[PDB]
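**Student:** One structure is given below, represented as structure tokens, and several questions about it will come after.
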Amino acid sequence: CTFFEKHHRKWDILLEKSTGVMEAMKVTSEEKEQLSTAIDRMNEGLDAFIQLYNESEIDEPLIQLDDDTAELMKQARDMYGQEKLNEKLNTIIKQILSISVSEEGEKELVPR
């Protein structure tokens, strides 16, 4: 992202800055810090990166891909909800997770 990669390390930057700092990008307005950030890069960044990865950032050698990101949205969605906005995040995450970014795994393994 800041070295060589472009978006390959950006999606992780948006997921690492959005709900990976809890202020560096979580205290931008809350509603705008989740939406603006859910569209900022998640817009074409997700639709793109996803169309390039569709694993949640697997290509990127970090841990795997599931925890690489899931661990982020998990710790948040398990600690507060995703960014302390669960109230509205549930939709922001459900949207940025149902948009087919989670892992294009039928929404998430099993729907029902």
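Our numbering is plain: 1 for the first residue shown, then up by one each step along the chain.
Per the header: solution NMR.
Each residue, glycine too, has its Cβ placed from N, Cα and C.
Heads up, here are the entries from Swiss-Prot:
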MUTAGEN   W11 to A (Swiss-Prot position 13)  Decrease in functionality
MUTAGEN   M73 to A (Swiss-Prot position 75)  Destabilization of structural stability and loss of functionality
**Student:** Near the Cβ of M73 (mutagenesis position), how many other Cβ atoms are there if near means within 10 Å?
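**Tutor:** Counting Cβ neighbours of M73 (mutagenesis position) within 10 Å gives 21.
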**Student:** By a simple count, how many Cβ atoms lie within 10 Å of the Cβ of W11 (mutagenesis position), its own Cβ left out?
**Tutor:** 25
**Student:** In whole Å, how far does the CA atom of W11 (mutagenesis position) lie from that of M73 (mutagenesis position)?
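**Tutor:** It is 13 Å, counting Cα to Cα.
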